[PDB]
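Colleague: Right, I'll just put the structure down here and ask away after.
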Amino acid sequence: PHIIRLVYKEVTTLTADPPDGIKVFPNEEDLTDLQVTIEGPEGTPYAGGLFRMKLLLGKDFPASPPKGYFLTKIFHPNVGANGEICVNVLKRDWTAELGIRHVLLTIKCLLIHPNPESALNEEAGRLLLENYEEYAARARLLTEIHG
Amino acid sequence: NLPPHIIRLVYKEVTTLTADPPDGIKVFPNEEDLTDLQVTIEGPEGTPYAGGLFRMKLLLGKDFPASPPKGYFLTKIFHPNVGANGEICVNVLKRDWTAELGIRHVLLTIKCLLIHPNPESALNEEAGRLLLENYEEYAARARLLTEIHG
Ligand SMILES: [Cl-]
């Protein structure tokens, strides 16, 4: 359909001029399964790590937001046990014109600034709230082990 | 004014940032003062601010980088997290601030908040309350000021 072409143009431009600290590996055969690597941002517990993720464009894209999954093991209030990332504001504010680039930047933003109030991972969310420094130390350790 | 040694470390960062800014963000360092940074954020597509140009100043602050920089919109705007004097309040940035987070990131989160308001931490209570209780009038107001001032 027309959406395939739009995604291609959007993905090639994104791959050629990607966000700082984000790299996109497009796969010609399947453009609805985007492979992405996010550098652990400096000044965060993830500094120095490489976090692999995939962005699934659903059947209804762009009418619906894409679904993101970290494949690198991480401890984060908004990431499920199998890596599904829940970006509340994307689900709340989604419009077709927001773009894939924005989706990746918002994942990076959530990685840095978790939302423990509406956590997928209640254990990680309570830890951030009940002992912030320990949450950072444990995130740093897992970055060293898996990132 | 900042300590000269901090100005030194900041100078390289801003030079790099200005040469390769984030998409939709233009960064203008002043030829002399490196405690003030002029920035323009393009009104993101898919939001009530589409089509506008939103000009701000990033003030690093006497305690930078120990404390976060503070952004202020020169362009008048209707947004839950922008106060009467243009103060931009990014509450998560204040919560998670560390000295190595970097100026690029600060600007990216300001843009993120522009797209994704947080009515819980609203400095503009009317905009946060209107956003929750009556979104059409919220967007209409934000589009109106985007047209007038953007
Ligand atoms: Cl999961």
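Following Swiss-Prot, chain A residues are numbered 10-156, in order.
Heads up, header says this was done by X-ray crystallography, 2.0 Å.
Each residue, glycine too, has its Cβ placed from N, Cα and C.
Per Swiss-Prot, the features are:
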- A:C95: active site, glycyl thioester intermediate (ACT_SITE)
- A:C95 to S: Loss of function (MUTAGEN)
- A:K117 to A: Reduced ubiquitination activity (MUTAGEN)
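Tell me what's around each of these sites.
Modeller: The Cβ of A:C95 (mutagenesis position) has A:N87, A:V88, A:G89, A:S127, A:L129 as same-chain neighbours under 8 Å, each 6 or more residues away in sequence.
In the shown protein chains, 26 other C-beta atoms lie within 10 A of the C-beta of A:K117 (mutagenesis position). In the three-state DSSP reading, A:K117 (mutagenesis position) counts as helix.
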